[PDB]
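Chemist: Can you read through this structure? Questions will come right after.
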Amino acid sequence: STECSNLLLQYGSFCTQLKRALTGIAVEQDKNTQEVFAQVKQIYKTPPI
Amino acid sequence: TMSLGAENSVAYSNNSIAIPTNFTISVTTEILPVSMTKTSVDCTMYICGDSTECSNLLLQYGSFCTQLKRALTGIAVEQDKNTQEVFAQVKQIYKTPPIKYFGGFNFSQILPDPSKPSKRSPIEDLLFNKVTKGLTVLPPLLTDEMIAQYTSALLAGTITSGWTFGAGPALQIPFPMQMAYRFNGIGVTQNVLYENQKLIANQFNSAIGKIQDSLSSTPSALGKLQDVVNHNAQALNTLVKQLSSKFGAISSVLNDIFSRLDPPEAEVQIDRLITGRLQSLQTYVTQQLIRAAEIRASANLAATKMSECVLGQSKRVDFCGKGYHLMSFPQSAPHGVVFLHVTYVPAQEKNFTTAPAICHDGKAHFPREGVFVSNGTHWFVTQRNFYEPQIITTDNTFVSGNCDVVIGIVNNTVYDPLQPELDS
Amino acid sequence: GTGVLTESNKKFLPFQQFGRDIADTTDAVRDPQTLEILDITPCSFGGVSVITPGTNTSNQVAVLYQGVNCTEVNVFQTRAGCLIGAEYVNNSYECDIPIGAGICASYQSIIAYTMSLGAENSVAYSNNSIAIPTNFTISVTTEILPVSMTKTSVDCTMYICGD
Amino acid sequence: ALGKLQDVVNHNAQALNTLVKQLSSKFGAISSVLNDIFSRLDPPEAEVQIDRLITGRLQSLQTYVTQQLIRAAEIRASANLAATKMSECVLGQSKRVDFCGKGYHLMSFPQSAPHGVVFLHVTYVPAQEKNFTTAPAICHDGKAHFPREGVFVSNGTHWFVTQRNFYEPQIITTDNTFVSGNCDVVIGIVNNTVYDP
Ligand SMILES: *[C@@H]1O[C@H](CO)[C@@H](O[C@@H]2O[C@H](CO)[C@@H](O)[C@H](O)[C@H]2NC(C)=O)[C@H](O)[C@H]1NC(C)=O
Ligand SMILES: *[C@@H]1O[C@H](CO)[C@@H](O[C@@H]2O[C@H](CO)[C@@H](O)[C@H](O)[C@H]2NC(C)=O)[C@H](O)[C@H]1NC(C)=O
Ligand SMILES: *[C@@H]1O[C@H](CO)[C@@H](O[C@@H]2O[C@H](CO)[C@@H](O)[C@H](O)[C@H]2NC(C)=O)[C@H](O)[C@H]1NC(C)=O
Ligand SMILES: *[C@@H]1O[C@H](CO)[C@@H](O[C@@H]2O[C@H](CO)[C@@H](O)[C@H](O)[C@H]2NC(C)=O)[C@H](O)[C@H]1NC(C)=O
Ligand SMILES: *[C@@H]1O[C@H](CO)[C@@H](O[C@@H]2O[C@H](CO)[C@@H](O)[C@H](O)[C@H]2NC(C)=O)[C@H](O)[C@H]1NC(C)=O
Ligand SMILES: *[C@@H]1O[C@H](CO)[C@@H](O[C@@H]2O[C@H](CO)[C@@H](O)[C@H](O)[C@H]2NC(C)=O)[C@H](O)[C@H]1NC(C)=O
Ligand SMILES: *[C@@H]1O[C@H](CO)[C@@H](O[C@@H]2O[C@H](CO)[C@@H](O)[C@H](O)[C@H]2NC(C)=O)[C@H](O)[C@H]1NC(C)=O
Ligand SMILES: *[C@@H]1O[C@H](CO)[C@@H](O[C@@H]2O[C@H](CO)[C@@H](O)[C@H](O)[C@H]2NC(C)=O)[C@H](O)[C@H]1NC(C)=O
Ligand SMILES: *[C@@H]1O[C@H](CO)[C@@H](O[C@@H]2O[C@H](CO)[C@@H](O)[C@H](O)[C@H]2NC(C)=O)[C@H](O)[C@H]1NC(C)=O
Ligand SMILES: *[C@@H]1O[C@H](CO)[C@@H](O)[C@H](O)[C@H]1NC(C)=O
Ligand SMILES: *[C@@H]1O[C@H](CO)[C@@H](O)[C@H](O)[C@H]1NC(C)=O
Ligand SMILES: *[C@@H]1O[C@H](CO)[C@@H](O)[C@H](O)[C@H]1NC(C)=O
């Protein structure tokens, strides 16, 4: 609904706040995975035997 | 597709060991946020400004204003508590000797500068340079000068007294002997420190200079503290921006509502503006509480690092820098602490042929503190973290059992110190 | 609105009437009768904080006006604001009531002071001397840690609507 | 002394008292009593007034749940810390500085408390320190001797080796020292005899 969006614009930057918080959580999850698993900068390999 | 890293196939075999023949004194930086901006919001002035009728209507909502003020007050006292926990870990203000010679070790970049009015270190001064309506910002309880004084006291204690001041009275010890104690902590004998004292001092000075250059040359080094400042400022800006939102009313200005509409509809319009502004303020307070919890966790971690890396030597892997931890130095930073972790990194490793035990006289000998290595023709025992080959004797080995049980035992002679004495 | 109308150094363009700052609040205006520019500085708001000991002990209070200079309101100027009713003492004690910017208040009348960080100790460092303990103290210290809270359940229908 | 636990009890009681107090708020309606609203207005406008009350009370309840969840996260972090202290200070001896009391940690005792745990940390604090003249190594027979586990001290005329955390002087022998290199490299080496058993 275009009229609903026009009425929704009157409420300000609530939508921007919610998107920014979700973006912060989204980058935080990748940072968490990077901190836990990427603790080595060399990819070691086991011997064949 | 992102590259995880360089492939490194380690040459594992059942009888070969790699022993370091050299070391690098590496100083690394760890930046931890400690406190946030202390914000106080006047609920009446934010929601209503100066309108008396708006305040009268606002009184009907009860203790929302008290809840928001109480939550912000809790966050504000929490920030001061966080700073107090991280930096005020000593009750004695220690001072360095006037003759600042510590065995070839240079601490000019981290000790306070007498020439500067702020009494800060060159590194701390660089850190401070590199970090840049009903609403008020409260000053922190501890000023930058007092936090710098606390860091100076911690540096003086950790330089002149080692880790003794953190566990009781400060006991003076020469800095090379302290560095030898720290070498013993990571399993390297003190002779390695004493013989290479000039090289270790030069490496430490070079690393400290590299740290200052690296901080001065990288814009994104101090992003973690900057983000906190940015998050606080942006949140404050957004909260004020919410005042310019109609929230589904004819106008965002209360006076326009009083002048343009009758009181039966005016009360509805002011109610809409009040609920919108109150919801904005509640959203801001909720964000502040979540960020305060995150900063409190970071401050607790910083206090743990201050206790375990600066006031003692830590055996925890990667807690106090990459490598075997030797010592740490605290530096004050805007809303945060920077730890300079001095660690020992092994380097210039060499292959050797290794065995679990030495078979001599039908007895199995095992190293008391080291490892058996062979350069190809001769067998020696050396400490695990530095290559220092020594003759296999009965003083650095112990006997447990015969040679029939241990898998991979090799035959070699074991010298007896007592044998030439009774022989002669 | 309500405000203090002062002379303005802001050079308006001839078509502009009102003025806004960074925070989108009306802070400049042009009088309709006179084509001069006037700043609308908001009336001198401040947070009034009351520093008091327990009412069991005394009824004396001190007033801190946050972010207000002392000439615009036992008067002391702090970076937090103006403190009235407390007398600055050049001595340093432990912090009893935190004021801010290194200032703390205590009751002994109400005094305000710069809090001491710690007792001053100079370590006798030299390159060939060590200090060895000859005795020990077995010290038992307390650490209090919260573990759980009160478990609360709320009847949503009864709270919102009752009967 | 027990301010933290009493503080938690105070926050929970204060949050409940505030939540009860919030029922006395009109929330932009004619009355804060729902029964009055029914007894006084037709359903088209009474529905609106009851709505005003319902949205205000629901906002109050969601606010209370939000602070309860934030306090739950804080208490969960404190409880995780308490479990770590119970595991590492009570069930073992910790080398972590200031984790289990001020001083060198010996052992710890747990005590139950209302909504909490009290740890009695038994620690070792050095006291009655004394100055001594110290050296990195002892030069004997052209060889450098270093302490195996202690430190070289001198009371003015005689050299001894003692453990670092307590003064117990012992004669410098080959049993408690090790030889690495000659005397030409170590900075600050002093000349003293090394006894042979
Ligand atoms: C120890 O020996 C192994 C092999 O005996 C060395 O591993 C080789 O290193 C070269 C140089 O990069 C590689 O090209 C080979 O592919 C490696 N071989 C294996 C089987 O991994 C190893 O470099 C030696 N260690 C040191 C410190 O010299
Ligand atoms: C161990 O490594 C250090 C450097 O990490 C070496 O010191 C360098 O030695 C070369 C020549 O011997 C000099 O040109 C450099 O200036 C030295 N660097 C520093 C920082 O002093 C040292 O020689 C190495 N030792 C061994 C036994 O390999
Ligand atoms: C310790 O380090 C500082 C800084 O690295 C040294 O100060 C430098 O001294 C040289 C020669 O005197 C000057 O050319 C540099 O400009 C100085 N740098 C700075 C930042 O001031 C200092 O000489 C070193 N030694 C001692 C004993 O302090
Ligand atoms: C392994 O190390 C030992 C000792 O460092 C070496 O033995 C010495 O080698 C030198 C080199 O010619 C001789 O001059 C000495 O006489 C040897 N000493 C003894 C006691 O025999 C040995 O050569 C090394 N082996 C390898 C393969 O490098
Ligand atoms: C190490 O020495 C032992 C004994 O000195 C060797 O064991 C002997 O091995 C031979 C042939 O393998 C047998 O005939 C003997 O009966 C064994 N004697 C004993 C007492 O076990 C052993 O082989 C040697 N190992 C190496 C690698 O040379
Ligand atoms: C070890 O000796 C030093 C200096 O000989 C002592 O330090 C002095 O202590 C006195 C007494 O408090 C002070 O007045 C001096 O200012 C101190 N001098 C310095 C340079 O700090 C130290 O107290 C002695 N240690 C012990 C345990 O007696
Ligand atoms: C080490 O300190 C303890 C006290 O911490 C000393 O014990 C005291 O000794 C005196 C005289 O012998 C008694 O009057 C006290 O009652 C003792 N105190 C306690 C708590 O038992 C001990 O003598 C000190 N040792 C040394 C060598 O100085
Ligand atoms: C340093 O300590 C040693 C022993 O701990 C002292 O040597 C003894 O001193 C006593 C009394 O002075 C004599 O009766 C002994 O015969 C000495 N023993 C030896 C083996 O000589 C020494 O006097 C102390 N030095 C100082 C300056 O106090
Ligand atoms: C410790 O003893 C060594 C020798 O046992 C002394 O070294 C000699 O000192 C003299 C004069 O200083 C020189 O002429 C010799 O060439 C040195 N010999 C050696 C092998 O270095 C040393 O000076 C003594 N140190 C002290 C502090 O007494
Ligand atoms: C080590 O490996 C080699 C070949 O991989 C084998 O011949 C030898 O017996 C092994 N030694 C031990 C002690 O396992
Ligand atoms: C408006 O009235 C003021 C009042 O004295 C007068 O001075 C001015 O000339 C008038 N006209 C304009 C255009 O300002
Ligand atoms: C200690 O300092 C003095 C003078 O500062 C010097 O003569 C002496 O050699 C130094 N000793 C050591 C071990 O550095």
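Residues 696-827, 856-1147, in that order, are what chain B shows, numbered as in Swiss-Prot.
Backbone N, Cα and C atoms are what each Cβ position is placed from, and that goes for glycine too.
When I checked Swiss-Prot for this same protein, it listed these features:
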VARIANT   B:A701 to V  In strain: Beta/B.1.351, Iota/B.1.526
VARIANT   B:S704 to L  In strain: Omicron/BA.2.12.1
VARIANT   B:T716 to I  In strain: Alpha/B.1.1.7
VARIANT   B:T859 to N  In strain: Lambda/C.37
VARIANT   B:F888 to L  In strain: Eta/B.1.525
VARIANT   B:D950 to N  In strain: Delta/B.1.617.2, Mu/B.1.621
VARIANT   B:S982 to A  In strain: Alpha/B.1.1.7
VARIANT   B:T1027 to I  In strain: Gamma/P.1
VARIANT   B:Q1071 to H  In strain: Kappa/B.1.617.1
VARIANT   B:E1092 to K  In strain: Theta/P.3
VARIANT   B:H1101 to Y  In strain: Theta/P.3
VARIANT   B:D1118 to H  In strain: Alpha/B.1.1.7
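Tell me about the setting of these features in this model.
Modeler: DSSP gives B:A701 (variant position) a strand state. A sphere of 10 angstroms centred on the C-beta of B:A701 (variant position) encloses 8 other C-beta atoms.
Using a 10 Å Cβ-Cβ cutoff, B:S704 (variant position) registers 12 neighbours.
Under the three-state DSSP scheme, B:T716 (variant position) falls in the strand class.
In sequence order, B:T734, B:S735, B:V736, B:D737 are the residues near B:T859 (variant position), counting only same-chain partners six or more apart with C-beta under 8 A.
Its own atom aside, the Cβ of B:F888 (variant position) has 23 Cβ atoms within 10 angstroms in the protein chains shown.
Sequence-distant contacts of B:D950 (variant position), defined as residues of its own chain at least six apart whose C-beta falls under 8 angstroms from its C-beta, are absent.
Listed in sequence order, the same-chain residues six or more apart from B:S982 (variant position) with CB atoms under 8 A from its CB number zero; the list is none.
A helical conformation is recorded for B:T1027 (variant position) in the three-state DSSP classification. Sequence-distant contacts (6 or more apart, same chain, Cβ under 8 Å) of B:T1027 (variant position) do not exist in this structure.
B:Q1071 (variant position) carries a strand DSSP state (E or B). For B:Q1071 (variant position), applying a Cβ distance below 8 Å and a minimum sequence separation of six or more within one chain yields B:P715, B:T716, B:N717.
All chains included, 13 other C-beta atoms sit within 10 angstroms of the C-beta of B:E1092 (variant position). In the three-state DSSP assignment, the secondary structure recorded for B:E1092 (variant position) is coil.
Its Cβ taken as reference, B:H1101 (variant position) is surrounded by 11 other Cβ atoms within 10 Å in the chains shown.
A coil conformation is recorded for B:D1118 (variant position) in the three-state DSSP classification, outside any helix or strand.
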Chemist: State the Cα to Cα distance, in Å, between B:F888 (variant position) and B:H1101 (variant position), rounded to an integer.
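Modeler: B:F888 (variant position) and B:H1101 (variant position) have their Cα atoms 47 Å apart.
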Chemist: When the Cα of B:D1118 (variant position) is compared with the Cα of each of the variant positions B:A701, B:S704, B:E1092, B:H1101, which one is closest?
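Modeler: The answer is B:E1092.
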Chemist: Need the DSSP three-state call for B:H1101 (variant position) to compare against my parser.
Modeler: coil
Chemist: List those variant positions among B:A701, B:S704, B:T716, B:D950, B:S982 whose Cβ lies under 8 Å from any Cβ of chain A, in sequence order, or write 'none' if there are none.
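Modeler: Contact set vs A: B:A701, B:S704.
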Chemist: Roughly how many angstrom lie between the C-alpha atoms of B:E1092 (variant position) and B:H1101 (variant position)?
Modeler: 19
Chemist: Most Cβ neighbours within 10 Å: which of the variant positions B:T716, B:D1118 is it?
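Modeler: Answer returned by the neighbour count: B:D1118.
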Chemist: Which secondary structure state does DSSP assign to B:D950 (variant position), in the simple three-class scheme?
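Modeler: For B:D950 (variant position) - judged by DSSP and reduced to three states - the answer is helix.
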Chemist: List which of the variant positions B:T859, B:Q1071, B:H1101 have a Cβ under 8 Å from any Cβ of chain C, in sequence order, or say none.
Modeler: B:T859
Chemist: Cα distance, B:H1101 (variant position) to B:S704 (variant position), nearest Å?
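Modeler: Their Cα atoms are separated by 28 Å.
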